[PDB]
Amino acid sequence: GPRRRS
Amino acid sequence: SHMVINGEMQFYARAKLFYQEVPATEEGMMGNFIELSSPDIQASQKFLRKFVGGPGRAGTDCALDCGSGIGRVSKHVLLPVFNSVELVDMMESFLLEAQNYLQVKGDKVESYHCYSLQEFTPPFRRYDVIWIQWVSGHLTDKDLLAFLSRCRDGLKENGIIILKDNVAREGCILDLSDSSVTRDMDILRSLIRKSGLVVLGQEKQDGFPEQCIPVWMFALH
Ligand SMILES: Nc1ncnc2c1ncn2[C@@H]1O[C@H](CSCC[C@H](N)C(=O)O)[C@@H](O)[C@H]1O
């Protein structure tokens, strides 16, 4: 699904 | 392939172990960004509408939902538009729960294909639309290239592929915990080009928070 910035 | 993975068996085995613990729910499919499901679905509907229905555009009889999970995209995007939808996912547990999750809409689901996509051949010239959402990052470059080429052969006349996924701003991100690679635009477009597909249209997803990787929709054939 959606994923946070690294 | 831009990145070769030596150890594709271990790579794909780890994704399976990851999805064994993912709840078979809309929130589970969204990875605890359930608040983004609605803006995701609303943008997908409008983008679909641009490329479906009309002379030269894709027809409305049959769609394929790739990496369907329990069928969130089928339920709210595809089944309201197409006369029949088929699901393909590697997790039998998600496919079985799809029958309950889809409620009455599941009466238009013709087949639940339990395959990994890199081992799947979309039925020849069967689909008006092939939807590929939040699963392309799990295929290696070699396997995604091959799978996109096979999707093209699964298209009826005037059919299209819709690819919707995270696109990293710069470079790529390898996630060892779920065996995924978030590609950047240049890598993804190169793979799309090399598969024989052309971009008919592209759109950035709106309404997502800034701390998220951008999401893009592409219409291809
Ligand atoms: N190699 C592979 N082949 C087929 N399915 C895969 C796969 N790797 C991961 N998946 C499936 O991809 C799905 C990603 S979660 C996203 C599900 C759906 N596209 C949605 O947007 O709601 C899971 O159902 C998982 O089982």
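Here, residue 1 is simply the first one shown, and the rest follow in order.
Just so it is clear, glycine is given a Cβ too, placed from its N, Cα and C backbone atoms.
Per Swiss-Prot, these features apply:
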BINDING   B:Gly67, B:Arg72, B:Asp89, B:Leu117, B:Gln118, B:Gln133, B:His138  S-adenosyl-L-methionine binding site
MUTAGEN   B:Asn32 to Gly (Swiss-Prot position 89)  Increases methylation activity. Higher affinity for mono-methylated peptide than wild-type
Rounded distance in angstrom between the Cα atoms of B:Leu117 (S-adenosyl-L-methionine binding site) and B:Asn32 (mutagenesis position): 24
Around the Cβ of B:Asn32 (mutagenesis position), the count of other Cβ atoms that are within 10 Å: 11
Rounded Cα separation (Å) that holds between B:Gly67 (S-adenosyl-L-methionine binding site) and B:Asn32 (mutagenesis position): 18
Distant-in-sequence Cβ neighbours of B:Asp89 (S-adenosyl-L-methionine binding site), under 8 Å, six or more positions away: B:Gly67, B:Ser68, B:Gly69, B:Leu95, B:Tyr112, B:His113, B:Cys114
Separation of alpha carbons, B:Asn32 (mutagenesis position) and B:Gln118 (S-adenosyl-L-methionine binding site) (Å): 27
B:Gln133 (S-adenosyl-L-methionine binding site) and B:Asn32 (mutagenesis position), distance between Cα atoms, whole Å: 17
